[PDB]
Amino acid sequence: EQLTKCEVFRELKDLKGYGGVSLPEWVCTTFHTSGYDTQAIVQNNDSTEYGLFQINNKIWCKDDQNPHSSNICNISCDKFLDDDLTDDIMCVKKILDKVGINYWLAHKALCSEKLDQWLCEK
Ligand SMILES: [Ca+2]
Ligand SMILES: [K+]
C-alpha cells in the first residue's frame, strides 16, 4: 500500500527513540528509501531490497534469489511486503543494533537537516 507522511509517523511509533533515531528522521528516511510504498522491491543482478525499509536479502532476510543469506532477521523477505509493519520494525531494530542508521543512505544525505518538513501534529 502506498502510505502517507502521517500514516508512517503513527505506524513507526515503536521506533520512536530506538537507536536515538526520532520519528521525524524515519519519516524522512522512509520517504527517501521506498517512497512510503510497502510493496517496493528494488533489485539487481544480485540482491533485492524489500518494503518500506528496503531490507535486503544479502544478510537480513531470505528469499528465492539468495536462499543462503545469513538471514539475521530470521525471516522471509516477503513478510516485508505486506501492510503489518510489526516484523519489518523488529528487523530494522536489528539493523540498528549491529550496523547503525547508515544502512539507510538517505539518512545522512536527505534527513540530517530540515526535520521540520517531517512533523505530524495532533
Ligand atoms: Ca511486514
Ligand atoms: K510512492
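Note that chain A is numbered according to Swiss-Prot, with residues 20-141 shown in order.
Cβ coordinates are placed from backbone N, Cα and C, and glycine is handled just like the others.
Feature annotations, courtesy of Swiss-Prot:
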type    : residues                              : note
BINDING : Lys98, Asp101, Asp103, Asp106, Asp107 : Ca(2+) binding site
VARIANT : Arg29 to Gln                          : In an allele of Droughtmaster cattle; an Australian breed
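Feature annotations (Swiss-Prot) mapped to structure.
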{"residue": "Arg29", "record": "variant position", "Cβ contacts under 8 Å, 6 or more apart": "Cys139"}
{"residue": "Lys98", "record": "Ca(2+) binding site", "Cβ contacts under 8 Å, 6 or more apart": "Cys80, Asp106, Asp107"}
{"residue": "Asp101", "record": "Ca(2+) binding site", "Cβ contacts under 8 Å, 6 or more apart": "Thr57"}
{"residue": "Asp103", "record": "Ca(2+) binding site", "Cβ contacts under 8 Å, 6 or more apart": "none"}
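With respect to Cβ neighbours within 10 Å, the binding-site residues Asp106, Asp107 differ, and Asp106 shows the lowest count.
Those same-chain residues not listed among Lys98, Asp101, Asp103, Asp106, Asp107 yet with C-beta within 8 angstroms of the centroid of the Ca(2+) site C-beta atoms are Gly70, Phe99, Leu100, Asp102, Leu104, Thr105. Close to ligand 1, meaning a Cβ under 6 Å from one of its atoms, are these of the recorded positions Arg29, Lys98, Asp101, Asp103, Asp106, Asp107: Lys98, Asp101, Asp103, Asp106, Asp107. DSSP classifies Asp107 (Ca(2+) binding site) as helix under the three-state reduction.
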